[PDB]
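Only one structure is covered here, and it is reproduced in the block below.
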Amino acid sequence: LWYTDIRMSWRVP
Amino acid sequence: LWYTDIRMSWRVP
Amino acid sequence: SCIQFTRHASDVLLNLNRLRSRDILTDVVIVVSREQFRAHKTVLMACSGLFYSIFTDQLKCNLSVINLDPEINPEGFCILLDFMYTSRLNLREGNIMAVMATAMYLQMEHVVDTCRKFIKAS
Amino acid sequence: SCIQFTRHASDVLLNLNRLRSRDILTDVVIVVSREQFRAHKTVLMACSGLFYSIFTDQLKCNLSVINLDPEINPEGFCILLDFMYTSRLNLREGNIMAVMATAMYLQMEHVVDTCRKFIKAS
């Protein structure tokens, strides 16, 4: 199990 | 801001 | 083998709150006294045993208005609804008892426990 | 002075997936040619720009069945839906290209970014 902290690119308007 | 890691007591059956 | 995104759940929750704020796909109004609160049923069911029971009850599941006990403190309910959508529980000397009692009613035992630790703090 | 619950978002997400698993308040079936996937519109809209556009479009907002491009790989979509509801992205050499292409189509650039990091380490 590898973890990444990358943020979701999709933001609701 | 204070943080707690307490687990939710409610679980969907 | 697998990759787990540590910010994913918080990002979903942020966007769900943005949907609530824009009033997008909100499917229920919770009523406390004359005060109305707009929300998504699924988020309510995922946070509260009370709301789970209500929206799996065939008499009630399709209703767009749910009336809770009008004796409930609306500020207490408002704090808890903000909490469900944010993870942030804003507790004060003046509101804490109301929040604790509202959390019991909603069957959110862990929030009650956190209020009890808060009281033990001071 | 706020208390923030660091496990709250992931506990909500766990419960949303249990709701999806028990088929409770699922309000949409996503169709990929002839394969079917039951979901909650609000989770999909919280995770993907494509689904946001679909469920805010006045022609489609009231549909109970939504078609995606029927040529998209259904395994790729299935891996991604499970990701939306779990945080866990299960990448193998056999599925990476299908997951990546599907993520582009769902407008999930950060997932595509991750598949590119996976390509860079493999």
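What you see of chain C is 7-128, where the numbers are those given in Swiss-Prot.
The header says X-ray crystallography, 1.9 Å.
Note: Cβ is positioned from N, Cα and C throughout, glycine not excepted.
The mutagenesis experiment C:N21 to K is recorded by Swiss-Prot, whose note states: Abolishes interaction with NCOR2 and HDAC2, no effect on interaction with CTBP1 and transcriptional autoinhibition; when associated with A-116 and 376-Q--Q-379. Taken from Swiss-Prot, the feature domain 'BTB' covers C:32-99, and the record attributes it to sequence analysis. Experimental mutagenesis at this site is recorded by Swiss-Prot as C:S59 to A, annotated: Abolished ubiquitination by the SCF(FBXL17) complex. Record note (Swiss-Prot), mutagenesis C:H116 to A: Abolishes interaction with NCOR2 and HDAC2, no effect on interaction with CTBP1 and transcriptional autoinhibition; when associated with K-21 and 376-Q--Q-379. The unchanged residue is displayed.
Structure with Swiss-Prot features highlighted.
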| residue | record | Cβ neighbours (10 Å) |
| --- | --- | --- |
| C:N21 | mutagenesis position | 20 |
| C:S59 | mutagenesis position | 12 |
| C:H116 | mutagenesis position | 18 |
C:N21 (mutagenesis position) and C:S59 (mutagenesis position), distance between Cα atoms, whole Å: 25
Distance from C:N21 (mutagenesis position) back to C:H116 (mutagenesis position), taken between C-alpha atoms, in Å: 24
For chain B, give the subset of the mutagenesis positions C:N21, C:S59, C:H116 whose C-beta is less than 8 angstroms from one of that chain's C-beta atoms, in sequence order, otherwise 'none'. C:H116
Summed over the domain 'BTB' (C:32-99), the DSSP helix, strand and coil counts are 27 helix, 16 strand, 25 coil
